[PDB]
Amino acid sequence: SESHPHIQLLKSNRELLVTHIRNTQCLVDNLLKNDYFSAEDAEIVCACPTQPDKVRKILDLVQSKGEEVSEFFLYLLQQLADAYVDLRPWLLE
Amino acid sequence: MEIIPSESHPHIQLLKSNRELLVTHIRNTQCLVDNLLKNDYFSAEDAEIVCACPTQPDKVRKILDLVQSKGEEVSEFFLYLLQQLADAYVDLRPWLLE
């Protein structure tokens, strides 16, 4: 009840995500569009120099926003990872 | 009848040859439009025209129509974008699938 499974998954996988996420633009934009991130959230993410710093900050914000947003963020990574996957063979050539 | 080389554009041709492949296999047009906007290849107007298209396939057809009409540089950038987007979360796939 004070435990939240999709928050716990993001905490347990912080380094996995930080080190394997290559684009944060798609993520911030979709969080903004779905009213989960505010203009100020996205500015806080900009003020981050490096790409890993940005993932760290996105995860900290997502987590502090609670279970619904943490669940949405993971659903978002699933969708974005699936969006162009069937194309990859052709893209690779 | 003469085929003038400077009037043929290989990245436009790649898109045209792959219309139905792209339409049937691209499942999110949102990250594409947003990147085309951010990079000023798409205008606010372009994104609104695509936004008005009901289905994913309808939006893909519109995006490809617009990209192709904008020419070789935009078409080349669009293919580069699909490559980057196809790679951005590929490493996470095993864990995401589970």
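Here Swiss-Prot sets the residue numbers for chain A, with the shown residues being 14-106 in order.
Method reported for this entry: X-ray crystallography, 1.9 Å.
Using N, Cα and C of the backbone, Cβ positions are placed for all residues, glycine too.
Pulled from Swiss-Prot:
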- A:15-105: domain 'CARD' (DOMAIN)
- A:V41 to A: Abolishes interaction with RIPK2/RICK (MUTAGEN)
- A:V41 to Q: Abolishes caspase-9 activation (MUTAGEN)
- A:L44 to A: Abolishes activation of NF-kappa-B. No effect on interaction with RIPK2 (MUTAGEN)
- A:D48 to K: Abolishes activation of NF-kappa-B. No effect on interaction with RIPK2 (MUTAGEN)
- A:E53 to K: No effect on activation of NF-kappa-B. Abolishes interaction with RIPK2 (MUTAGEN)
- A:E56 to K: Abolishes activation of NF-kappa-B. Abolishes interaction with RIPK2 (MUTAGEN)
- A:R69 to E: Abolishes activation of NF-kappa-B. Abolished interaction with ubiquitin and RIPK2 (MUTAGEN)
Spatial neighbour of A:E56 (mutagenesis position) that is closest, considering only the mutagenesis positions A:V41, A:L44, A:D48, A:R69 and their CA atoms: A:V41
When distances run from the Cα of A:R69 (mutagenesis position) to each of the mutagenesis positions A:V41, A:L44, A:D48, A:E53, the nearest one: A:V41
Packing count at A:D48 (mutagenesis position) (other Cβ atoms within 10 Å of its Cβ): 7
For A:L44 (mutagenesis position), nearby residues of its own chain (Cβ under 8 Å, 6 or more apart in sequence): A:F50, A:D54, A:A55, A:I71, A:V75, A:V82, A:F85, A:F86, A:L89
A:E53 (mutagenesis position) and A:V41 (mutagenesis position), distance between Cα atoms, whole Å: 12
Count of other CB atoms lying within 10 Å of the CB belonging to A:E56 (mutagenesis position): 10
Cβ neighbours of A:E53 (mutagenesis position) where a neighbour is any other Cβ within 10 Å: 8
Residues of the domain 'CARD' (A:15-105) by DSSP state, where helix covers H, G and I: 71 helix, 0 strand, 20 coil
